[PDB]
Amino acid sequence: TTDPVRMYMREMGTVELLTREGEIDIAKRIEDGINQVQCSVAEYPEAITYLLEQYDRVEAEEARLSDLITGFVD
Amino acid sequence: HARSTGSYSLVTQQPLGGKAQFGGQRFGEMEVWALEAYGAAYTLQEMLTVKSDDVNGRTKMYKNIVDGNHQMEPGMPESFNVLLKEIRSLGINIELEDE
Amino acid sequence: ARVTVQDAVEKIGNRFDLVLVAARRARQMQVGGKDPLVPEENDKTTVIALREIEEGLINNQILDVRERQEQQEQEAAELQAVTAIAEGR
Amino acid sequence: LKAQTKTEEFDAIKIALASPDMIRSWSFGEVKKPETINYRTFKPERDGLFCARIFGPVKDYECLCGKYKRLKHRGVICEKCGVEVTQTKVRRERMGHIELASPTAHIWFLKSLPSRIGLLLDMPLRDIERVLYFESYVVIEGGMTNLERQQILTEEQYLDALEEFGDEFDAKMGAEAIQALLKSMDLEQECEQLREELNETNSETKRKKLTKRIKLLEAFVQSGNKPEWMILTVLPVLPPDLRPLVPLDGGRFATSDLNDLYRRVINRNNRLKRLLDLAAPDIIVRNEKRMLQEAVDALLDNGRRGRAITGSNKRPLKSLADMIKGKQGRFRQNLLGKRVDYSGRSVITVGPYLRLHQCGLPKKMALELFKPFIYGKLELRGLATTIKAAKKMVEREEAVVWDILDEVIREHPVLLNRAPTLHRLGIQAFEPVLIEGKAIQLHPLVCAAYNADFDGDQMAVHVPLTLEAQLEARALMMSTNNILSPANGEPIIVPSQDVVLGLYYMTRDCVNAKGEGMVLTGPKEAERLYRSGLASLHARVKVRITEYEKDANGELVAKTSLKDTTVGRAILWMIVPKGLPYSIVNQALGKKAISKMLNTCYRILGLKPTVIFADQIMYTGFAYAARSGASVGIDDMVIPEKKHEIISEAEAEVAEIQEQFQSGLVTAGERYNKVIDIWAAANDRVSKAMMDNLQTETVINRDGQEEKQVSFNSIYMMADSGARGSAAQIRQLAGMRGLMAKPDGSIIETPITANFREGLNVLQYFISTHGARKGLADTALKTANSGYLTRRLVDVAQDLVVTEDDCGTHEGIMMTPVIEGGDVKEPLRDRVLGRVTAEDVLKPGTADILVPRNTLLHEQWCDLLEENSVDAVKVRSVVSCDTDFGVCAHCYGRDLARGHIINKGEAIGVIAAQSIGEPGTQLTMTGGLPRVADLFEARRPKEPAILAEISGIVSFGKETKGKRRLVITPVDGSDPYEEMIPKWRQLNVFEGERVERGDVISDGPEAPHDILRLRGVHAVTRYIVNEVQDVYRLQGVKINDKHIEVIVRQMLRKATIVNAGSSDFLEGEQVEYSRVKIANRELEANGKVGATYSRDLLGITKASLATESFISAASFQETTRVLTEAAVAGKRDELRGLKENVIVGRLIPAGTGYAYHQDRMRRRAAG
Ligand SMILES: [Mg+2]
Ligand SMILES: [Mg+2]
Ligand SMILES: [Zn+2]
Ligand SMILES: [Zn+2]
């Protein structure tokens, strides 16, 4: 009908609104998804040794604490 | 009102009064036809090129008028030169071919 | 002044080629290159050329001929200068 | 020999689609940011729509950062911010670009009325938009599965169709799909396919639409354009200074609307780029693409979708298409049309002392106008050290400068122009005469040609700078070189009013006056008699005069006699040069005779004697008119003594017919018409009463008893001489004035019984008001109608110019007198004058050749034909001229401001159109000015007649099916013609007669298309000229048939092929091209066959539509459509015309320029 305003309202109106329980459903999957990739990163030897070579650069005054970690879980 | 060489409009270089030395008389289509009925080609060229719209030709002329040489080195009117860029600003490639 | 160009139009028929020819001649006079062929009454080069047409001493044939003559008159001076361009060899 | 590389002086031009890489060629950088200027320091922020790096330095020859400020450094790119220091002019030149994330459709090729992308793919428009908005999926290169190449699927359908065939089938949506279609499309293969189908199926319905598409496709193929380019990858950006941000007063800023548009397109584009790296859901990136699509469209041409509005302002922002477009077409050349230097203007006044070749110029105006000349001459003789000192001198207005101005002024013509320029005489060159005061003085004799009254009208001055302009002005636009209207050979310099009342009062005679009967040796001592007060200006006297006749061979004979004349005529003879006879001045010298005097003088003695003659006539006219002491008093208007009686008698008739209406003897309607008739007759009665009394009633005595002559009463002299006033207006002054008309148009049955010499009461004036107001309104509207007409006319002709000398065709039209219904509404001598004979003419007897083949018929030749009884002369016309792409001078005529045959290269179309258009103000609101427009527009009447399609015996067949068929049966030829003509239209045609093709089969008007088709070209051209000339001539407008004929030739410029063997069978096309092409077969290649055409009749506004030059068409037509329709085919405009050359600003390929263009045109296609 042209008028891109119209073809949006109608394109989004198809997506059905989430139930209060449904929000957590999708959100749980997110946690699962990321946690999968986190563990997958933990399983790489170069990922460790690289982090080692990076922290040795932090202690060598070749970087800053802000450029490597955002803080630990604990 | 009378004007020799006055100010000029920026967007299209054309005579415009800013000092109240008023911009020149407006030369029209009907007036162009009047020149076309007569055999006068050079009067018409000088009318719409060096006397008005040619940002180069005007100065090259003025210098010749004081030098005592009546000639014109016309060049291309800036009105048409802008129309080329407006067309070329679209997806249209407009070129001047040959020689 | 020259009130009517009618006499010049008789000498050269077209009446447009008259404007051209009289122009070409008028510049030969206006830019300081030649002198009039007939008494100048204080008339500017515009009108002096027209009298020369009316009196029949100036037209397209003569000018092309005259110009073609001057081509050889200047080519005679520079004759030695330009033959010195043997540096081409 | 080597070609070239750098800027030479270009000829022609080409236009085509722009490749993405081609767009990158122009771009010197990518605009990556919506930022404009820094917000504190107003310098442009790199890299934004205004950028020093991409485009150019803000100030002349200076780097942005300021490191390199020196004028020496030029090709240096600054190491800090790369800016090559160069004139700021390059910010007006250098373009830019923007790399778009997703492809985008070009609105011009999507929404142009024949949607270009649509019919190239043979796909509907509504579908294509549905694909661009992501509202459906479209197939591409379907392979062997289930699906058409161009078929469209929906969400669910694409999924279902996809489960069956995963690969070897592909479908997309959005801009990338359309771009993929165009790229995948092979035009060559499709062309072949279309070729087979034409031959296979034979149907008019089928192959009609079919042929349209195949030509278009192969044109695009031969063009060199590749279809993909209709979808924009890269978008060029216009140079910043063409859309400036420049500051204003009070420190506020102002900028072009394009910025608001460009900014938007960037932001959204950039946002989309960001949205790609964030992996957003489809529903969003889809919405963002649509938003980008809307923005680009709004930028290019706004108004084809939503008409997006500019920030904070309701008014829609002007887009790039609207900058070119306008009213009408382009603003550049349209009225109006660019301001011009070296000009001026002011109120104008008379200046009768002037010679016809000069004009009064205000001192100050000439000072400011010639300022550069004054500077240069001041330092040529050494009165000023340098140009600056000269400026201060003229600014100080030192006394010494005035003499220097007379030098630069002397031989240097100036152009004078008035506001409504109609014909070429609207601008004329004069020699300047320095005049104290701020008003322009204009020679009275020219006031007629300009149609310039003195009621406060203003005129403009133009200085001819270049030498060529001085000689053009002097030899063409000069006053003395045009004394004759180009519309008709009659002099337009004819003395106007005051002058002619003088000469009328001069050569006139009363019955008894001082000096009657005496005799004088010659005109010299005649003036001596008058000036001394001895003899009256008008008295009958014999004086010896010497007249001349050149009747020898180019040689003037002299003859002397005693002529019986008056004193005034005797004195006037001193002016008449040489070979004119005394018979011409011996009459009363009205305005009519005084014009034919000047005419004969020109056709006998030539130009020069006529000019100086005209001046003298004006000078003596004014002078003697002043002596006459003519005036107008209230007692100068004589009311008839019998008026009151006439009114009373006409007043009884109305009460008689009224008595008949009360008793029912006459109907209501018959009564109204009746009363109106008796009142009308009364008006004529009173008019022709006061006319008799006013004209001759001066009754005076010479020596004997009484006698009566034409009155010397003031107001009568005005009307008789032709100076001013006419029997109609006078009738309103003395006798009763008219019967006015109520607004609805019904003339009121109670006329105006009073006049202006008496008082009008309340009612009569109130009733008079409508006539005045409707009069003013009609004219004010008829002003617009005339202009529009000239526009269409000059558009359809224009480029028509005299090119060859003699085309050498015997062809021509038969010229006879118009002989309309009574006696001779126009003679033969006027119709053939100044034209050229088609073939030699015989006397009534033969073996006598009067005019030998093609000869210009001048005044002597036309009179020699008139001596003899010759009733018919065939004449070459511009409609029959064999020359292609122009008119041969022999076919046109002599007519000009000069009597000589028309020169080679004069543009006749323009002067033809101007001559037809200018008089249109005087026409009426069938008949009138709109009637002319219908004629030139070819428009078919409402209830036309029908002409026999083919010769042979006709009959009626079948019966009344709402149409009763008419069957024509030629003797030898084939029968098959049967036309279905509704029979409820009254027939004429005899049911039992054989009809020649083109006879009258019914009554009512006929379509001019027919006359051309059935009767032929010469027949139809005669129809137009005789009908249109009727309209003008009824009003008294003299327009030579030539001009009308040239317009006609352009009407039939196009023709429709019949046979074949080289061309497109049914194509409508130029008969110029065809004739040179069928000449190219009569002896060339294959005979083949071929081709026969049929001349066509196009209306003026329709025929002007087709023009080879696209730059010309883009002017007066709809700009958008013209540019698109031309840009796809890659049409290459060669100039060659007038309209286009004016736009580009070079010499017009006509007149003075015709020598140049000709010499260049031959240089082309050579080596
Ligand atoms: Mg007037
Ligand atoms: Mg007026
Ligand atoms: Zn810098
Ligand atoms: Zn011809």
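Numbers in chain D track Swiss-Prot; the residues on display, in order, are 8-932, 1135-1376.
Using N, Cα and C of the backbone, Cβ positions are placed for all residues, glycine too.
The annotation Zn(2+) 1 binding site is assigned in Swiss-Prot to D:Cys70, D:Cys72, D:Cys85, D:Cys88. Counting every protein chain shown, the number of other Cβ atoms lying within 10 Å of the Cβ of D:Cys85 (Zn(2+) 1 binding site) is 19.
In the three-state DSSP classification, D:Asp460 (Mg(2+) binding site) falls within coil. The Mg(2+) binding site annotation in Swiss-Prot covers D:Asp460, D:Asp462, D:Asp464.
Among the mutagenesis results in Swiss-Prot, D:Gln504 to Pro has the note: Resistant to antibiotics salinamide A and B. The residue drawn here is the original one. Close to D:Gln504 (mutagenesis position) in the fold, though at least 6 residues off in sequence, lie D:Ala730, D:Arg731, each with a CB less than 8 Å from its CB.
Following the DSSP three-state reduction, the secondary structure of D:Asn690 (mutagenesis position) is helix. Under its mutagenesis entries, Swiss-Prot includes D:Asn690 to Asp with the note: Resistant to antibiotics salinamide A and B.
The C-beta environment of D:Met697 (mutagenesis position), restricted to residues of the same chain at least 6 apart in sequence and closer than 8 Å, consists of D:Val645, D:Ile646, D:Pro647, D:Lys650, D:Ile737, D:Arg738, D:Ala741, D:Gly742. Experimental mutagenesis is annotated in Swiss-Prot for D:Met697 to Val, with the remark: Resistant to antibiotics salinamide A and B.
The annotation Zn(2+) 2 binding site is assigned in Swiss-Prot to D:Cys814, D:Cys888, D:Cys895, D:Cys898 on the grounds of experimental evidence. The DSSP secondary structure for D:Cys814 (Zn(2+) 2 binding site) is coil.
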Filter the recorded positions D:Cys85, D:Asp462, D:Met697, D:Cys895, D:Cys898: retain a residue only if its CB is under 8 A from a CB of chain C. Output in sequence order; output 'none' if empty. none
These are the binding-site residues: D:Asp460, D:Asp462, D:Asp464. Which one scores highest on other Cβ atoms within 10 Å? D:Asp464
Report the same-chain neighbours of D:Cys88 (Zn(2+) 1 binding site): residues 6+ apart in sequence with Cβ closer than 8 Å to its Cβ, ordered by sequence. D:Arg53, D:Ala59, D:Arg60, D:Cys70, D:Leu71, D:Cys72
I'd like to verify something. Among the binding-site residues D:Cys72, D:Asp460, D:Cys898, which ones have a C-beta closer than 6 angstroms to some atom of ligand 1? D:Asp460
Neighbourhood of the Zn(2+) 1 site (D:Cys70, D:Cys72, D:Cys85, D:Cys88): other residues with Cβ within 8 Å of the Cβ centroid, in order? D:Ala59, D:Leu71, D:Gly73, D:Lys74, D:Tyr75, D:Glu86, D:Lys87, D:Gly89, D:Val90
Quick test of your reading of the structure: among the recorded positions D:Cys88, D:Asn690, D:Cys898, whose CB sits under 6 A from ligand 3? D:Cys88
Per 10 Å Cβ neighbour count, which of the binding-site residues D:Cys72, D:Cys888, D:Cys895, D:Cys898 ranks highest? D:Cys898
Candidates near ligand 4 among the recorded positions D:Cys88, D:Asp464, D:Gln504, D:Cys888, D:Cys895, judged by a Cβ under 6 angstroms: D:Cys888, D:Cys895
Who sits close to D:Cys814 (Zn(2+) 2 binding site): which same-chain residues at least 6 apart have their Cβ under 8 Å from its Cβ? D:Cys888, D:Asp889, D:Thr890, D:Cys895, D:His897, D:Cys898
Give me the CA-CA distance between D:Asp460 (Mg(2+) binding site) and D:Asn690 (mutagenesis position), in Å, as a whole number. 32
An 8 Å radius from the center of the D:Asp460, D:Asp462, D:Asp464 Cβ atoms defines the neighbourhood of the Mg(2+) site; name the other residues of that chain inside it, in order. D:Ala459, D:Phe461, D:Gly463
